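*Asks:* Below you will find the structure I want to go over with you.
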Amino acid sequence: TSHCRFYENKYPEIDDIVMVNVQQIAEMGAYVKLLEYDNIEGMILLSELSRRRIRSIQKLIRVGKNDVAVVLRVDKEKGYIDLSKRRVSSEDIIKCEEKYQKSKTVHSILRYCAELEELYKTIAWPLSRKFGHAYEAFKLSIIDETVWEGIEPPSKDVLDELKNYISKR
Amino acid sequence: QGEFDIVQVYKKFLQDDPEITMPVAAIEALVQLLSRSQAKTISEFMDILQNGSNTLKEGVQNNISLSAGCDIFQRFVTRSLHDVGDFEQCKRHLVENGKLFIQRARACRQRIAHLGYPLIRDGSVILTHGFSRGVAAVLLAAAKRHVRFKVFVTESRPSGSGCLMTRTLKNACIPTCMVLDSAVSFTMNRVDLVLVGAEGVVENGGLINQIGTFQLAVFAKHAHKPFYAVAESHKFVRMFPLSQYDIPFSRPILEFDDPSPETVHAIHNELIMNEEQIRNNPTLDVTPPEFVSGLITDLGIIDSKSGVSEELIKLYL
Amino acid sequence: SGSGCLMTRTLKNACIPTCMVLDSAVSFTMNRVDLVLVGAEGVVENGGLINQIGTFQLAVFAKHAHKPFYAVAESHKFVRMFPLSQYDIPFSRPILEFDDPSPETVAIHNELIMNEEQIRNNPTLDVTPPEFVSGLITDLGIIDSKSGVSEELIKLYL
Amino acid sequence: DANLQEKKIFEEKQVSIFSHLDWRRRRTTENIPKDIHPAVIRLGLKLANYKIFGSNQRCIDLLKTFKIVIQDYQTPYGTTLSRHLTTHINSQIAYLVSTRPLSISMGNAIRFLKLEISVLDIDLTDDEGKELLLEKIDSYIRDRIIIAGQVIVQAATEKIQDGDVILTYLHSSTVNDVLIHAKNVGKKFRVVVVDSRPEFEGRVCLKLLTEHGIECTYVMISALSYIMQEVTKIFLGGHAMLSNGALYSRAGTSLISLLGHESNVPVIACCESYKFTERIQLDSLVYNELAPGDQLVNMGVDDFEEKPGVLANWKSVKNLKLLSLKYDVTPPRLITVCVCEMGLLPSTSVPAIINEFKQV
């Protein structure tokens, strides 16, 4: 257990919006990988990819950075995921990236203490199942103790250490 | 079962119809591979035909026109493709537009003839190289319009397709006269036009065809007689040969011996390079655009050799 | 003539690498070659070069490839004739005639060639004009002016 | 002034085939006007005293400077931003022109910047109009120059083959970034570096490539006939590509191309799209740009040093006048390919790409 996903969902439903870093471009689409789900595969059609103003576009500027896309279809039994960016709501774009880094923030915490997949069962996902999201109340965890209502880690052997790491605010 | 090795379907259409070329076959095969398939995601669809094309592409010895035709076929489908509401529209828009490509594809060789035959003039003298269904159609369409003309034919080593193209014309009651490869120059003064097929059209408006093509083009240039080449649109390839030599080599080409001291101690038609050393010889030459008076396609006749690219760029979406 | 299959042997018996190239593939060969050298079956008043059927075929490529073209000829081959074009030579047999048909329907394919009847219709010889020959190798020396071929030729026939 | 000057600048249409080429240069700040932002002046000096000023870096530094101008611009609030801003900019190029004629990489950039001025909506406030333009410029720099370079570098590197020996001439920072990027991907090759008088712009390409560990050879242009026998490909970065397909680059760029064609080696032209132009020249003398003739006086292998040439009085000697053009026009039939960010195009396909952008 060295790398685990971000949310309870092994796969995201349709109409979900997810941050994703591009891997390569091909004659038929843009092979990508979704960060919030352990970088599983995914393909973005050229037409559904952002519009262009070149004869045959070759500005692979996006080929390395992380972009935001919506989900179109999912086949959980083979791994195929069809996505698109052109349809992504220009304002709802940032709401992903806004709600991204906090998830990235939380994952940064565990990975430090996780050197994992079970810990999300223990605290993360149920808390995000408790409140709206693990971040909207994680600052309260250092100001309150009723947060752990129904919390069962493996032990407080490292949770107590983690409590001391909620300090970084 | 499901979809067997589509090379069979590919190979079947060649036997179900020999009067259709290799490119139009695979396109007729993929549409089937698209039709007899249920993918449920756009990814699986294009993940198939890529493996579908490459398999076909890896099947034949990486034939240009085929590897050309398939790559064009994909980008036509995935161009105006979009997923809206339901999903069957995807497979619908694919095979429907995919079927349309073929319809537009097989009819290309007809458009060419309807545009080519006015090049043939009463009493003119034509020169072609090797066999090429494109040259056939226009030349036949000339005779069927009742015009008088004579044509030469190149022996077309190593393919030897000159003998075949010689026949295919004679059976249409038009004169013939086979010229062996080493004597095209001697005849150019006697000709008024030079027609030839095309196995591949490249970005600089070049002309990839059989080994003897560029041989003719320079002679036509030096003899101030025009040079016309027939090419189907789906042969436009996205490659740019610098010099008239940099082309991919399936084999290694033109190597020498290493003869250490071992002494091993006017028509002679039997004296011929063996099948081993012929394989050492190349099979394709590339004619630069400067030597092409005009490129005749289903898109029309193209003289620019700069609009060849624009038309090509219009193809790969 | 097929004499290519023989010349390659004559070299190999002296430890010389050989690569037989099709008659239809000299163009592809040029950018590799540094110099082309041929024999001569007859030399002409205009400095021409009557030799086998393929000489002018690759004499132009050498021009187009800017590689020098050299030809070897012995003095006892200077002939007193003058062609106006690369075709003005006497034909033993009438060459390059067309069949006259009538409504009668009737990779590598090395075994597919012209019959011994079609070949005899094709020409035997070929003449390269002097602008395509960088120089001429004779016992009289190396000649290149293509007006000095005439002085020497005139020096002979008298 | 310009009323009388325009007659003067026309009276220079006479026997000397260079009589029309404007020679006037402002190399100092003497009698400089006041409408001139500092960062423009610092550029005006660099435009007139630098000598290794790539056609790209000028258009970059020009626009970056223009940003500061527009930022520090204070629109008369008796009007709006749109009106009376190009007029402010127009009075900046007139200085910047007088220090060295506008390149082609600059004019088109200027010709573009003036458009986005004329189109923005008046609803925006000045602090909104500025922040808009600053974006359009920064985009113009990345989309049309930098990224376009990064594409060309890759596409050009593709046609490089192990065992090549390629030839550059007179430091084109584009074609350097290719060779540089060519060694890093492990392509096995070597370089020939053709230089020429007066300002040996080559020996800085030799410096760069050597400092990257590239086999290189150095010969002056008069050694072309001797060295072309080794070369296999020729790479040229141009100042601009004309609409006839011609390559508008520096001096010997033609002889490089010509000699190569007469040795069956290819002339690959690397030039970004925005350097294209609707202009079209039949000779390398209609449109061109002059350099000081005194730079020819220096004999030996150094620019500014102690070489009292035997011509140092040419300005005062009758019937003896030195000159040195610095760009020349090479016909298409020698250039075999233009590698632009739109891909490898035949040089003659330029005006299409121009008309491509003109749909707006």
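Using Swiss-Prot numbers, chain C covers 172-277, 290-341, in order.
If you check the header, you will see the structure was determined by X-ray crystallography, 3.3 Å.
Note that Cβ sites are derived from N, Cα and C of the backbone, with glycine treated the same way.
What Swiss-Prot shows for this protein is this:
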type	residues	note
MUTAGEN	C:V197 to F	Decreases the amount of gcn3 in the eIF2B complex
MUTAGEN	C:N222 to Y	Decreases the amount of gcn3 in the eIF2B complex
MUTAGEN	C:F253 to V	Decreases the amount of gcn3 in the eIF2B complex
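Surface or core, plus neighbours and distances: that's what I need for these features.
*Replies:* Taken residue by residue with DSSP, C:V197 (mutagenesis position) is part of a helix.
Within the same chain, residues at least 6 positions away in sequence whose Cβ sits under 8 Å from that of C:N222 (mutagenesis position) are C:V209, C:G210, C:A211, C:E212, C:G213, C:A242, C:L308, C:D309, C:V310, C:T311.
If you draw a 10 Å sphere around the CB of C:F253 (mutagenesis position), it holds 10 other CB atoms from the protein chains shown. Annotation note: C:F253 (mutagenesis position) sits in a coil segment as assigned by DSSP.
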*Asks:* Could you tally the C-beta atoms, other than its own, that fall within 10 angstroms of the C-beta of C:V197 (mutagenesis position)?
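*Replies:* C:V197 (mutagenesis position) is surrounded by 22 other Cβ atoms within 10 Å.
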*Asks:* Please report how many Å separate the Cα atom of C:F253 (mutagenesis position) from that of C:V197 (mutagenesis position), as a whole number.
*Replies:* 28
